[PDB]
Each structure stands twice: as C-alpha cells, then as structure tokens.
Amino acid sequence: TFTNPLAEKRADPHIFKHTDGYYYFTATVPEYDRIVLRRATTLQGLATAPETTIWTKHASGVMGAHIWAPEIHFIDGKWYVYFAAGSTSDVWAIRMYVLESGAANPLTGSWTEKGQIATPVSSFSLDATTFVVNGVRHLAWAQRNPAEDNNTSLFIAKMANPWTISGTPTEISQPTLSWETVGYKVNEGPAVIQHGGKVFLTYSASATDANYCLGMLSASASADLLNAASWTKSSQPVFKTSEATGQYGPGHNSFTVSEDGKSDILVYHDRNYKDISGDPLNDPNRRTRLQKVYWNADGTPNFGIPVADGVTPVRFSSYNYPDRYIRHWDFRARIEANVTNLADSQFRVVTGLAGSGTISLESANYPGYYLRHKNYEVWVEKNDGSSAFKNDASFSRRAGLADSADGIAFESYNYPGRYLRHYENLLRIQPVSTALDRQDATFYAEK
Ligand SMILES: OC[C@@H]1O[C@@H](OC[C@@H]2O[C@@H](O)[C@H](O)[C@H]2O)[C@H](O)[C@H]1O
Ligand SMILES: OC[C@@H]1O[C@@H](OC[C@@H]2O[C@@H](O)[C@H](O)[C@H]2O)[C@H](O)[C@H]1O
Ligand SMILES: OC[C@@H]1O[C@@H](OC[C@@H]2O[C@@H](O)[C@H](O)[C@H]2O)[C@H](O)[C@H]1O
Ligand SMILES: OC[C@@H]1O[C@@H](O)[C@H](O)[C@H]1O
Ligand SMILES: [Cl-]
Ligand code: NA
C-alpha cells in the first residue's frame, strides 16, 4: 500500500530504483528554477525524505528559464539527469539538456553539464527519457515537428552515449485524436514500461489542465522501434480524470518497481480540483502520486483510474478460484476472472462503519459506497448514514478458513456465524460448515 499524495507541489515525477538499496526521486518544482533530488530505502519513505537542490538555473542565457521535468538515470557507472530549459531571452525556446555525475551518492556528488541534446530540427523540445530494449539504448522525447500545426509530437532515436543521439529520429506519434487536442495539440512526457515481450510507451496528451491524460503506444520488443509502423496507438486514453475519486488531469508519468521488485508502479501527478486557478503556467498545485500497475490477461497494462487520496485499494482473489476476484457489476458483488474494468475489483479496507474493531470495504470507483449485505446478498451500495447500512457493511476480519496463515475471511458483524462467500460466483453471507464452504469463504488480498 501507498498513501497518496506522495508529495505536494511536485509535478512531472521521476523515480529511479538503484542497486544501492535506494529510490531516487526528482520532479518539476513550481518555481521552475532548479533540479531537486531526494532518496529513501522505500517508496513510502520518499514522502518525508529531505530534498537537496543539485543544480540551479543559469543567471543568463540558455538553461536559464523553465527548468522542467528532470529524470535521473544510472548508466554505465555514472548518474545522468535529463531535463528541459528555455533561455532568459526566450523563455519558450525550450531544449533538452543533460547532467553527469560519477559520485556514488547523487545528492552529495558533483555534477557536470553535458550540454544540449542535439537534434536535426531546431525546435521546441522537452521531456527526454531513456530506456534499453535488448541491449540497445534509446532516447524518447517530445518535440515540435515544424511542418505540423500542433505543439509537440513524440520522437525516438538510438543513442551514441547518454547525451547524444545516433542516426536520425523517428516521429512515432502526433496528437490527432479528440482527447489529445483539447486546449493544445500535445503529445509529451513519454515513459516506457516493458512486459511480456512488448514495449509500452505511455505519454501525456492535451493541455495540463483537467483534460490532461495518458495515451499509449505499443510495440513488440523484437520490432524496429525506429520504424513508426512498429507502434500502435491506443484509440482512447489509458489513464484520465476521475471525478468520482476527485482526481483531475493525471499525467506526466514514470514507472518504477516495488520493494520486492515484483510489482510495477505507476508514478504520476494530478490535481484534486477541476478548474485552473490563475495564470495556467503559474498554478502550482500538481502533486505526485503512486499506484500499482495490474497486468491484463492479454499482456497489456491496466492503470485503472487515479485512486482516492489516502491509502491505496487492494484486490481480493478467491482461494478455490485464484484467477477470480471480488468485483461489482450493476452494483452486485461476484467473483470473476479477467476484470477489464479494473476499479470494479478494487476495495480499500477501512475502519468498520459499525465500530468495535470491525472493518468495512470501500469501493475504489465509488467512494462512499461499500460492500454490504441485504437479504444475505452482497452488493456495493452508498452509505446513507443509517444504522442498518453501517451494520450491514461491517465485518470482523478473520484468519482464512481454508488458509489460516495467509488467507482472509470476513464474518458479518450483525450476523455472526455468517461469512462472505461465493456461490455460483455471486457473493452472499452464509454459515460455513463444509470443506467447500471454507474455501468459498477464503480470499487473498494482493496475491
Ligand atoms: O507543456 C508545455 C507546453 O505548454 C503548452 O504549450 C504552450 C505553447 O508552447 C509554446 O511553443 C508556445 O509559445 C505556447 O503557446 C502545451 O500544454 C505544451 O505543449
Ligand atoms: O457495478 C456498477 C457498474 O456496473 C458496470 O456498468 C454497468 C453497465 O454499464 C452500462 O453501459 C450498462 O447498461 C450496464 O449494465 C460497471 O462495470 C460497474 O462500475
Ligand atoms: O461460486 C462458484 C461455486 O459455486 C458453487 O458450486 C455450485 C455449482 O457446482 C460447481 O461445480 C459449479 O462451479 C457451480 O455452478 C460452489 O459453492 C462455489 O465454489
Ligand atoms: O510541468 C512542466 C512542463 O509542462 C508539461 O507539459 C511538460 O511535460 C513539462 O516539461
Ligand atoms: Cl470487466
Ligand atoms: Na518524463
């Protein structure tokens, strides 16, 4: 579990997990004047990790304005920071730059400017990221194609070294879809996650307001990534505003991994209100958040929806049907495999509504709704403040009935002796007496 937000007033978050046992976190600060860095042995530990300013804007000329979207990478024994910056003369003449350090600790180490990342076209450029596919390092970034009437398109290239591309860039996406062209016609913030022999390049689209969202390109890892034909663009956003959870304009993401290395983590920013207040560039309230990526059966990532503030939700799978998860459909609770609408299968465990050390299970996509029983059937329904609802939505957490060590079972608070159990895949509360009943009433959280 994570507690969101991770950091207030930090946009364009980048987190890098190093082999020294630390996560390193950099981001865009509201002043746009410097590159900050913090570190911690765990992801949650980053929330209270102190920042060091590692580099500050130049007093005059290039690298002197709009210090935007730093990423930190460890490459061939050295640290590299990728960032964007305009000039004091022309604040909107934004280009891409790199810093290098050979120090073990990048917080305290000394940094060297490696200069601008050169590209054949001299145009607005930012959001450089680097990644390796099958021993070949690539750079992906956002840049204006001057022959297109838009803001930025996505480019990719091979690299000669961490600060220089090799050969010619290829344009692999341009903003053309309705959801990419709201306010401004933008593809920016590329980020790469790899899974199942596929390469998924997420990116941000539209203006940086509530319309901000993630798109995604997909390619095979065996394909020529410099051939635009290798990439397939998702026709709809893969991550967007959720009014229900009060999360607006989620975007400019990166990817990291959990403490145990086994789960992929989506790192992004958003706001908790819709309408921009004041000069859009100057609204400082974007905050950094974390949530686990779930992998669809078809090998594609499922980002779900930006989750409610506070503790993150979990998924509950069945003991006897390990691929089936508790989910709601038309508000009825069932167990089901291959949940495409991920958030129907996410619930957060909260202090019981009926107190006395019980727990309740709050819907991730319908905050304020809970798993509750009525006529012994389990539904996801809105808390109305009634005693009946509170009682019907509270359970005693028990050791699993088929797995005392690792499983979980849920005993009704108002009907002791009855447990949450599935029957013909639908969830009910019933007494447990047989081996099969015990299995039907045992679940696992995050397994
Ligand atoms: O996120 C950076 C950028 O901000 C918005 O574009 C503003 C536009 O960019 C300059 O080239 C022009 O001077 C200014 O009108 C978009 O959200 C994105 O491209
Ligand atoms: O469980 C609540 C909600 O039901 C599912 O959506 C229901 C489905 O959507 C309409 O297009 C159909 O008329 C209706 O059956 C969601 O998956 C879930 O959040
Ligand atoms: O909830 C799934 C399963 O339903 C109940 O079994 C009833 C019937 O018999 C099984 O062979 C089929 O899976 C099902 O249609 C069990 O109580 C429960 O495990
Ligand atoms: O948040 C600062 C800039 O705005 C975003 O649109 C760009 O990706 C980032 O460089
Ligand atoms: Cl589904
Ligand atoms: Na980035």
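Counting starts with 1 at the first residue shown.
Placed from the backbone N, Cα and C atoms, the Cβ positions cover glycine too.
Mutagenesis annotation in Swiss-Prot: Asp12 to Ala (Swiss-Prot position 47), described as Abolishes catalytic activity; the structure shown retains the original residue. For the mutagenesis experiment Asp12 to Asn (Swiss-Prot position 47), the note given by Swiss-Prot reads: Maintains an extremely weak catalytic activity. Residues or ranges marked as active site, proton acceptor by Swiss-Prot on the basis of a curator's inference: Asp12. According to Swiss-Prot, the mutagenesis experiment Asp127 to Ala or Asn (Swiss-Prot position 162) carries the following note: Abolishes catalytic activity. Under its mutagenesis entries, Swiss-Prot includes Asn151 to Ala or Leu (Swiss-Prot position 186) with the note: Reduces substrate specificity. For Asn151, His252, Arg286, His328, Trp329, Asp330, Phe331, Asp344, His422, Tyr423, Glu424, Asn425, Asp440, the entry in Swiss-Prot reads substrate binding site, with the evidence type experimental evidence. Record note (Swiss-Prot) on the mutagenesis of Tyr184 to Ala (Swiss-Prot position 219): Reduces substrate specificity and allows hydrolysis of alpha-1,5-linked arabinofuranosyl bonds. The mutagenesis experiment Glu188 to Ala (Swiss-Prot position 223) is recorded by Swiss-Prot, whose note states: Abolishes catalytic activity. Per Swiss-Prot, the feature active site, proton donor maps to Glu188; the stated evidence is a curator's inference. Recorded in Swiss-Prot as a mutagenesis result, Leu281 to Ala (Swiss-Prot position 316) carries the remark: Reduces substrate specificity and allows hydrolysis of alpha-1,5-linked arabinofuranosyl bonds.
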How big is the gap, in Å, between the Cα of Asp127 (mutagenesis position) and that of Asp440 (substrate binding site), rounded to a whole number?
49
When you rank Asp12, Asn151, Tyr184, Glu188, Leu281 by Cα distance to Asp440 (substrate binding site), which of the mutagenesis positions ends up on top as the closest?
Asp12
Structural state of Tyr184 (mutagenesis position), classified by DSSP into three states:
coil
Hey, what's the widest CA-to-CA gap across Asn151, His252, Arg286, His328, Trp329, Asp330, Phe331, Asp344, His422, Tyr423, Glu424, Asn425, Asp440, the substrate contacts in the record, in Å?
55
Candidate binding-site residues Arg286, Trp329, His422, pick with smallest Cα gap to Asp12 (mutagenesis position):
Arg286
Please report the Cα separation of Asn151 (mutagenesis position) and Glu188 (mutagenesis position) in Å, rounded to an integer.
9
Looking at Cβ-Cβ distances, which residues of the chain lie under 8 angstroms from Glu188 (mutagenesis position) while being 6 or more apart from it?
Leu126, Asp127, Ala142, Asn151, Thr152, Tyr203, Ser204, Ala205, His252
Would you identify which of the binding-site residues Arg286, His422 has the most other C-beta atoms lying within 10 angstroms of its C-beta?
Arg286
Here's one to test understanding: among the recorded positions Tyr184, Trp329, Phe331, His422, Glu424, whose C-alpha is closest in space to the C-alpha of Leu281 (mutagenesis position)?
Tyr184
Test of understanding: give the count of other CB atoms lying within 10 angstroms of the CB of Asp440 (substrate binding site).
26
Recorded positions compared (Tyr184, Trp329, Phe331) - highest count of Cβ atoms within 10 Å:
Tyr184
Give the distance between the Cα atoms of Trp329 (substrate binding site) and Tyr184 (mutagenesis position), rounded to the nearest whole Å.
36
Taking the Cα atoms as reference points, how far is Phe331 (substrate binding site) from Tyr184 (mutagenesis position) in Å?
38
Cβ under 6 Å from an atom of ligand 3: which of these recorded positions qualify? The list is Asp12, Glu188, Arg286, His422.
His422
